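Okay, so here's the structure we're looking at.
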Amino acid sequence: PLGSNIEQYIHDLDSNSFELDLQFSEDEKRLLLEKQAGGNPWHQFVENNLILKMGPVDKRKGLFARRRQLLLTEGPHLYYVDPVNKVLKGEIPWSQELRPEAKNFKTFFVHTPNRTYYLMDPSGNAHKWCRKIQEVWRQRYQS
């Protein structure tokens with residue numbers, strides 16, 4: 001609508017990385033989702049959930065790692081996708097026990113009861129990941 005400027009809630013970090021402010025209305029959400037559907041390369045992998053934060057990370061497993069597009073969405077969900085082959089590879093399962101933890105500005109963990117996920121953000125924004133996941137955790141499990 002004239003004067004709605006839905007982009008006010010969207011905070012771009014890079015061409016494949018952004019985060020959203022979470023206070024918008026249900027009607028605003030519809031428009032945000034419409035924007036995502038038309039414009040976001042990763043829309044097809046997220047089960048029609050609004051993407052609240054996304055960005056590339058390297059997920060360590062074994063001696064090395066794999067680069068994945070990580071997507072935090074309403075639900076909540078944390079999907080990870082293979083960005084070259086364009087296939088969903090998995091999710092970090094949400095529960096009340098889920099907890100993110102930043103080791104420094106690149107490295108962060110996401111603890112779940114039967115597995116910890118070891119992620120690296122070469123952009124130096126690991127704290128933004130931890131903060132937003134914690135924000136979502138609070139809205140999901142508290143209030």
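Counting starts with 1 at the first residue shown.
So this one's X-ray crystallography, 1.5 Å, going by the header.
Cβ from N, Cα, C; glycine included.
What Swiss-Prot says about the mutagenesis result for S4 to A (Swiss-Prot position 410) is this: No effect. DSSP classifies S4 (mutagenesis position) as coil under the three-state reduction.
Under the heading of mutagenesis, Swiss-Prot lists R68 to A (Swiss-Prot position 474) and annotates it as follows: No PDGF-dependent translocation to the membrane. A 10 Å cutoff on Cβ-Cβ distances gives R68 (mutagenesis position) a total of 19 other Cβ atoms nearby, all chains included.
Quoted from Swiss-Prot, the note on the mutagenesis of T107 to E (Swiss-Prot position 513) is: Enhanced kinase activity towards PKB. Neighbour list (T107 (mutagenesis position), Cβ cut-off 8 Å, at least 6 residues apart, same chain): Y118, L119, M120, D121, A126.
The two recorded residues, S4 (mutagenesis position) and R68 (mutagenesis position), show a Cα separation of 33 Å. Within 10 Å of the C-beta atom of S4 (mutagenesis position) sit 10 other C-beta atoms, taking all shown protein chains into account.
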